Amino acid sequence: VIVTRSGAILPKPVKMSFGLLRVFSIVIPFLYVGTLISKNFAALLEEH
Amino acid sequence: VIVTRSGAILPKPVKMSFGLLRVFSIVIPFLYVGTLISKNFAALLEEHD
Amino acid sequence: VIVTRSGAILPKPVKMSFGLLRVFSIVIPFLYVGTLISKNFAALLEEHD
Amino acid sequence: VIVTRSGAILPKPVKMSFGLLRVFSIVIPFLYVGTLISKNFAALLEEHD
Amino acid sequence: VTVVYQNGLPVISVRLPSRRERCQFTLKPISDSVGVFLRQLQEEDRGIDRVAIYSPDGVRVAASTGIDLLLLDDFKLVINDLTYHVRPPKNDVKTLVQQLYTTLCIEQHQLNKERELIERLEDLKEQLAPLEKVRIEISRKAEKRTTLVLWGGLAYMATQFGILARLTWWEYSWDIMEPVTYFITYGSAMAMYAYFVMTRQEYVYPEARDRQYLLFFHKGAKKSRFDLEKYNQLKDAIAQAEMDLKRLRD
Amino acid sequence: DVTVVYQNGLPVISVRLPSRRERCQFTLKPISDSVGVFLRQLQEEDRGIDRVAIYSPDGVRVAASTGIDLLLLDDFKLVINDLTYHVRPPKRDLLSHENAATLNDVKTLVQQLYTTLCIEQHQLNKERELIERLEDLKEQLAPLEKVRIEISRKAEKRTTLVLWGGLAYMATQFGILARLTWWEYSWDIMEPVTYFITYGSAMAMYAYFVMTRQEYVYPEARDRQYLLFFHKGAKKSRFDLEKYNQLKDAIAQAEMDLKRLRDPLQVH
Amino acid sequence: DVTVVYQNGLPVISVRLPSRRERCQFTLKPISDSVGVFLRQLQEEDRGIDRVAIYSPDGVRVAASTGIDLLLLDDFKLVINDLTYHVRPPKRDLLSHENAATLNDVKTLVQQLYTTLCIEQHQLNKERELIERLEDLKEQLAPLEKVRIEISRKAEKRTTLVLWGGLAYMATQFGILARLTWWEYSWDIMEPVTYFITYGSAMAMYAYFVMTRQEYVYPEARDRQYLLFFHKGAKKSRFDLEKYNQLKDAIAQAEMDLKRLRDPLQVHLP
Amino acid sequence: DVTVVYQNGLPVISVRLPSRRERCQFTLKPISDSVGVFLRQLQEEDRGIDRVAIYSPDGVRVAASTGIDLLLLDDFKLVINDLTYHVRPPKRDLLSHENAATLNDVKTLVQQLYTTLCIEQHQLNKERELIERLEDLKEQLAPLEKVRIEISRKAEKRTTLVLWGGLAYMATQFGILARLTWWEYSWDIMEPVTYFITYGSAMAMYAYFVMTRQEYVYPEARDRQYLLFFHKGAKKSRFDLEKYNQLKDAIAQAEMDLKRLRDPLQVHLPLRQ
Amino acid sequence: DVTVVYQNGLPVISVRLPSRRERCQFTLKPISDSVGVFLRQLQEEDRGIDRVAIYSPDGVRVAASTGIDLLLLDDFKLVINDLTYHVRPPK
Amino acid sequence: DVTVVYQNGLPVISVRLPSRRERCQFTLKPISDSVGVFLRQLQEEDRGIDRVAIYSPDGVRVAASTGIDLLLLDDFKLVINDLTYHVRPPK
Amino acid sequence: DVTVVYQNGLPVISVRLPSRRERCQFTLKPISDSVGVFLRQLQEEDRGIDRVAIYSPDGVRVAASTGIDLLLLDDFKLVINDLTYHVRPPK
Amino acid sequence: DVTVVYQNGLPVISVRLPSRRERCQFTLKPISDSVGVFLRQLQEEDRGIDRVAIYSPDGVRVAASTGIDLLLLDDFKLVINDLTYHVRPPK
Ligand SMILES: [Ca+2]
């Protein structure tokens, strides 16, 4: 799994370009827009 | 996964004909059966104990 | 995979030695011993303080 | 998994030298680190607030 | 007597007259003969007044023939007076000159096949390219539409956290939203079972995206009129030619 | 006299043994036997030979390491006890010491022998016999396919009835607690019932490991249940279930032998 | 009279014997047994037999290494003590004279051409060439072996540090969450924190799938870490890994070809 | 006067012998032959030779297992009983740079023509020898299986008992929380213990991966424990096991060879390797 | 036909042996030789015969150390492989 | 041809063996030697002879225990391999 | 050449063995030693020889059981591998 | 320096052993023993020597089968690996 059948070494694994910031700069605005609609819905639930 | 060992493309994976409505129409009536079977068991259990 | 490469049919899988009626009678006595030792401990730490 | 393709028996797999000592000698001091790292946390957050 | 070689060895078992003992013997088909069979027979017991094995034609078979040469036919086993019948479980020059004729017509035939296979491997790669130019763009559209499903499922994962996070710390406490947070988990279990029963495939992450990729590819293959039945025929016929040209080398 | 003539692909050497004064013939393999094996095989046949040896025609003894094939190229002198026999019957008529002139007689002989023995008809006869077997095997299975399909079409329906019944079980078990614990009842009673149902599922998924000797996954259980409905359902219809997977494993080998015969790389 | 009957695809020879006026049958395979094994068996079966011979239709003696199927072409005389039995097995050969001389003329000429210019020595020379090439490539692997094994023990040590640092993280959370539900807070305060940690973990195991195109299985997220540390170390250690990879791939092909050539079923070498 | 002559691409040495006072000629194979059995052959040709030796005229003694082509270039010294000779081979030319573009293909063609004619009466011989060897290995196997079945009757039984014991643990842990939350103490005080039991299970599943490189899948655990119990019991019964698995591999190799030999003997199609 | 002829004061038995279908004559020295020597000179001379014994009073096997002087005074039925030869001695 | 001539009190037998075509002589000690030893000094002097026998009354075989001097009084036939020599020793 | 010396009655024979060309001499007890003992000592001291025989009247062959006390009366040829030494004895 | 003593009616050979420096003695019955039997004994007693030979009549070599009792009539150069013992036996 690290070596091939012939004992050779597997190639270098692929990584996506500049990726940790690409997965980190999506969660935060989608964590604020999961927080804003909480109050937007709850303050109408506490009226109707 | 998507490409065969020669280089071709796999055929379409078969979906069920009238797929989602069977799930959506077995979940709802047995949810109502579990709705009825709870209260009409509690009506037996609350008054005899 | 239930059909092999030659189109044939895999052999029969077997249930073991009336397993349904002995799993059912091995899950109960250890549960009885468990509730016994739990009551023993919940009284013994009250006697030990 | 027991037998090979031939019918021969697979050799005895390796067991780690001093393994079960090395797991507890890392669990226990870091349980104490996780104890001391948050006994001094609530007192600090009560002192500041 | 009886012959069974389900053990790999034909188990014969005979009793002498007036014995109580039904002795069983192990005899090989390849390195055992009649001779040491009778010697292993007659070192055991005492009823060796006579011993013989006749043919079913009555004539004695010689005591140095093979066991697989013996039990392929019947035989009358004869000890001192008693008879045991046994029921055991029951162009080569033309092929040589064919091999010797096809030995001469390989060095010309492989050369007659190699240039033809290079010709077809060039014509199919000429065929492939105006399909490949369309297929790369359709695959790019399917790639983008699959990537917008992956990062969009991440959005639902990150939005459910916020809607469960504002209530249970500002407005609705945990003791009257804990039943909601249990049943979202149980509804997440029922959906993972319904995806199994509705598609006949286990819900794992690297297979579900390569399920949605093939849906987002075969919706776009017809809507841009990509004749896929041509493409998976050319891609088969190139690699099948290449596996043959690999075999012509060694 | 001592002679040697080629019979059946091999040289046959005749010799005159001293005791009983009777001739013998020796059929000796040229590529494997040395000239020591032949001189042992002489003394086996007549034990009254004390000295037996082979001389090169110019003196020197051809020693017992060389091959018969190396020794039948040129003549030699056999010496038995006291007598001599200079034997030159090998008669190597090839006078070329050239490659192509000797190789292009072989294609003449083989191409003559290809036409005299009607072998291309034999090749087409074998290629006919293979499909003649395969169409017998395709017809033994053909009436009995229509009960295997009959059993499969029922076991499929029973497996589908198991699967949607399980989804209905979860759809009912959701609804019981959903009806109780929000408004019909308390929440703080239905929390340990929830925890113990979630632990009893983990207990039953281990009991399924014990009673089956495999792991509980979704597509590795319905296939077991389909096969267990197939064999029970085929007990009742009694269609020689071993004959089906005995016939498939012969058609799947004649079908491969036809592909390996018709291989366009080698002329068969 | 001595009889020979073909049974089962084999011969069966029934002989009258001198020491007991009876008959016995001998069964023997024409492809392995010779004349000197048949007469040895006939010498073994009875004792009073003291001279055995097989002659030709002429007076000449067939020797004791002739194959049986090179003897069952014509009729032949069998000599036992002082009698002379005459045996005629059935002529079944089905191959005409020019059709048995042409293939003979092929065989003798092929054998002379095989002997004339020592083809078996050139044959052994190829195996010599392969067994030298294989060793000269295995010797070139030997400088790269130490250079590989140092960066390999470095990467194994670093991934062992990573694996145990996972478990230290797994424990230092269990300490924090056990102090603060029981000593200087209660469970009514630290109840949702455990839920959001066990949900953030389930979301980080999805972010791991979004970054690298695989799931978070425990060995599958170990092999990747080890091999990526291997390449980021072996770049800075500065050995050309392509010369390792190509040569190590060539070893297992230049040995598999040698095993194909030394196949004891498929005669190439003596 | 001892001469080395190249006949038919082979060295032929003419040596004078003391007993019969006659020259004998040896046809030495260059590549597949050594000096140490060249001297054995020279001793087989004449019993009268007491000692025979050979060396380079500046070294001490050339040793055995030396190929003939190393020896066959220097003018080297030969020593028979009380006599000494010093012989010189001839230099060998090479025409193969241009003239043998045909000849290197002629050799490979005539070798194919030989292995076409040879293999029919070889396949049957190797098949009969192989089916004799297979039955030899079966007969040698048949007593040794008894100790293995004796061990595997017990090392299986302990694994079955530890599976049922794990199920008993999983039942008792269900019981001792049920009695302690529905009869004696609250749920809302035995809830964090209920949480940490699941968390400690999730941590022990990780420590199992750190100890041995396994995922802890349920059939991947008992089939690791079975081998530990088996090699534990193999010390107990003092069973010899390397002969056992070597003998099983020797049977499987013969089965693979018979499966390959089924094709040319019955179908008369080519063989694979 | 097993015959005993006195010549040079000694018996010369003539026995028919079944390997070569021809006769064979002996020379017995009755004072020195016993029955066992005469029985050894049959399995030595012809190795085809394998069972041989002597029945003088028509009933029993005669002992293997009887002298020929203590044998020739009556008949002795001689058994070869399955053949029985009744003999008569000269007197 | 096989001849017997007395030399110094011992008979000398001149036989022509068939392996080499030479003549060979044998000096016998007629009292202590039997025919079973004279038939063994032929097969080791020449290993090429495999069946050698002696026929004294010109019809029947003589077994290999008869003394040499009983054979030398009357003429006989010596058979070697396939040749039958008709000998006649003198008085 | 071969020399035979009567040393106090005991004959001593000096023969040149052809393996290593130095002479060897043999001493014989003329009653207990026969031709088969002397030729075995020739083949047993030197092992390079593989045919040896003794031809007394220059025509025929002496056997392997003649005593040397009968051979030393007259002159006899002695052959070794390809050599024929004619030795003349003292009388 | 070799001094041989006759003892109990048989010679006793005293050999200077040149590898391990001692002087050993034997006991020889030269019928079932011989010269080569004695030459085996010097390699067996002193296993440090390898070359041994006996040149008796001042010219030539003795066989490995002559008895010492037959060798008593002449002197013998008993030679070991690189030495010489030019001794005369007792009479
Ligand atoms: Ca809770």
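The numbers used for chain E are those of Swiss-Prot, and the residues that appear cover 75-164, 177-336, in sequence.
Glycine residues also receive a Cβ, built from the backbone N, Cα and C atoms like all the rest.
Sequence annotations record features per position, and here Swiss-Prot assigns Ca(2+) binding site to E:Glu264. Quoted from Swiss-Prot, the note attached to the mutagenesis of E:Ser92 to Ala states: Impairs calcium uptake, but has no effect on oligomerization and interaction with MICU1 and MICU2. Recorded in Swiss-Prot as a mutagenesis result, E:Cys97 to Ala carries the remark: Abolished glutathionylation in response to reactive oxygen species. E:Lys180 to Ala appears in Swiss-Prot as a published mutagenesis result, with the remark: No effect on calcium uptake, oligomerization and interaction with MICU1 and MICU2. The annotation that Swiss-Prot gives for the mutagenesis experiment E:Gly248 to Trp reads: Abolished calcium uptake. Among the mutagenesis entries in Swiss-Prot is E:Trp260 to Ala, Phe or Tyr, noted as: Abolished mitochondrial calcium uptake. Under mutagenesis, Swiss-Prot gives E:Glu264 to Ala with this note: Does not affect interaction with MICU1. A mutagenesis experiment is reported in Swiss-Prot for this position, E:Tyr289 to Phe, and the note states: Mitochondrial calcium uptake in the absence of EMRE/SMDT1. What Swiss-Prot says about the mutagenesis result for E:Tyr291 to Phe, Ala, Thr or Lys is this: Does not affect gating by EMRE/SMDT1. A mutagenesis experiment is reported in Swiss-Prot for this position, E:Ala294 to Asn or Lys, and the note states: Abolished mitochondrial calcium uptake even in the presence of EMRE/SMDT1.
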Q: Report, in whole Å, the straight Cα-to-Cα distance of E:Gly248 (mutagenesis position) from E:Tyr291 (mutagenesis position).
A: 24
(Q) Give me the CA-CA distance between E:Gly248 (mutagenesis position) and E:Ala294 (mutagenesis position), in Å, as a whole number. (A) 26
Q) For E:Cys97 (mutagenesis position) and E:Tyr289 (mutagenesis position), what Cα-Cα distance in Å is obtained after rounding to a whole number? A) 63
Q.
Just to be sure I understand the break: E:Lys164 and E:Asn177 bracket 12 unmodelled residues, and I want the straight-line distance between their C-alpha atoms in Å.
A. 26
Q: Going by DSSP, give the three-state secondary structure for E:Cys97 (mutagenesis position).
A: strand
Q. Going by DSSP, is E:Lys180 (mutagenesis position) part of a helix, a strand, or coil?
A. helix
Q) Between E:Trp260 (mutagenesis position) and E:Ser92 (mutagenesis position), what C-alpha distance do you get in Å? A) 93
Q: For E:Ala294 (mutagenesis position), list the number of other Cβ atoms lying within 10 Å of its Cβ atom.
A: 17
Q: Using a 10 Å cut-off, grab the number of neighbouring Cβ atoms around the Cβ of E:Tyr291 (mutagenesis position), all chains included.
A: 18
Q. Suppose we call a site close when its Cβ is under 8 Å from a Cβ of chain G; which of the mutagenesis positions E:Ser92, E:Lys180, E:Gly248, E:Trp260, E:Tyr289, E:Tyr291 are close?
A. E:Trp260, E:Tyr291
Q: Sorry to bug you, but what's the C-alpha spacing from E:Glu264 (mutagenesis position) to E:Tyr289 (mutagenesis position), rounded to the closest Å?
A: 27
**Q.** Distance [Cα-Cα, Å, rounded] between E:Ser92 (mutagenesis position) and E:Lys180 (mutagenesis position)
**A.** 59
Q.
Excluding near sequence neighbours, so keeping only residues 6 or more apart in the same chain, what lies with its CB under 8 A of E:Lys180 (mutagenesis position)?
A. none
Q | Alpha-carbon spacing, E:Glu264 (mutagenesis position) to E:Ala294 (mutagenesis position), which is rounded to whole Å | A | 30
(Q) Is it possible to get the count of other C-beta atoms within 10 angstroms of the C-beta of E:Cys97 (mutagenesis position)? (A) 14
Q: Note down the number of other Cβ atoms within 10 Å of the Cβ of E:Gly248 (mutagenesis position), including every protein chain shown.
A: 19
(Q) Going by Cβ pairs closer than 8 Å, show me which of the mutagenesis positions E:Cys97, E:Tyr291, E:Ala294 neighbour chain F. (A) none
Q) Hey, what's the Cβ neighbour count for E:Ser92 (mutagenesis position) at 10 Å? A) 6
